[PDB]
Amino acid sequence: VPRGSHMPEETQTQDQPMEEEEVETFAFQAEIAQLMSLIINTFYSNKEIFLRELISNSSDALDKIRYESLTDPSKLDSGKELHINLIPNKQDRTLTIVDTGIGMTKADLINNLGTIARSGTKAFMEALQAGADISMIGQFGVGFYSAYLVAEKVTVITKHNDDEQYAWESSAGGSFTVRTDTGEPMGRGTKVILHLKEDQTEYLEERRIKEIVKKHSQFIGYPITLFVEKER
Ligand SMILES: Nc1ncnc2c1ncn2[C@@H]1O[C@@H]2COP(=O)(O)O[C@H]2[C@H]1O
């Protein structure tokens, strides 16, 4: 039956097979759960230092590239720049910290981002009770959780040369999940996506982001770049 022209909907290609993502759910180590509750539900005056904490994690992951080269020169062949990108999305109310560091395996997410007790956790909670500044968090080993000063939910997408791409996610409440991520490949590195709380939207503003980077993170050691969406 002759055709001279087809509608879009007719030549619509059949979907790729549905992907299966394996998901697992884990409880946070008891004292990590306690700290996340404390961080979430207490007022702190200097919440901006969350960005100094995640930038530091990124910087540490990038320093690992340079040293891992000494025992695996393969990585010198990568053409990827060692850098950090800050991506506020006013539309979705997210701030995303992206790096091209070494990334995390599945077991690294499960162990490093919640299941293994940290020996400073108790001491830091005591310090906060006794009125320490929240800024001291990173010296107690638990600075990743400062994300929950500003974020109601945090998703971490990551890819390590030794594993497949995974997503960790938690809205606190005592648990997190790790799942395989068959979504947009990142190549190598980690993206931390902060879903900001309703009253913490100043961290999507480019001036505010520039201010806190200048104040707290001016020895990162790698280029940091802020992507600003053009105002329509
Ligand atoms: N951007 C990142 N890249 C690689 N690993 C990270 C990143 N963010 C957090 N982590 C891991 O999570 C850990 C949290 O505690 P640490 O800073 O001691 O060590 C950190 C890393 O192991």
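Sequential numbering from 1, following the chain as shown.
The deposited model was determined using X-ray crystallography, 1.7 Å.
Including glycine, each Cβ sits where the backbone N, Cα and C put it.
Feature annotations, courtesy of Swiss-Prot:
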type	residues	note
MUTAGEN	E53 to A (Swiss-Prot position 47)	Strong ATP-binding. Strong interaction with HSF1, HIF1A, ERBB2, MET, KEAP1 and RHOBTB2. No effect on interaction with TSC1
MUTAGEN	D99 to A (Swiss-Prot position 93)	Impaired ATP-binding. Strong interaction with HIF1A, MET, KEAP1 and RHOBTB2. Loss of interaction with HSF1 and ERBB2. Los of interaction with TSC1
MUTAGEN	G103 to D (Swiss-Prot position 97)	Abolishes ATPase activity
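This view paints the features noted in Swiss-Prot onto the structure.
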residue: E53; record: mutagenesis position; Cβ within 10 Å: 22
residue: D99; record: mutagenesis position; Cβ within 10 Å: 28
residue: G103; record: mutagenesis position; Cβ within 10 Å: 26
Integer Cα-Cα distance in angstrom, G103 (mutagenesis position) to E53 (mutagenesis position): 16
Alpha-carbon distance [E53 (mutagenesis position); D99 (mutagenesis position)] in Å: 14
DSSP state at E53 (mutagenesis position), helix/strand/coil: helix
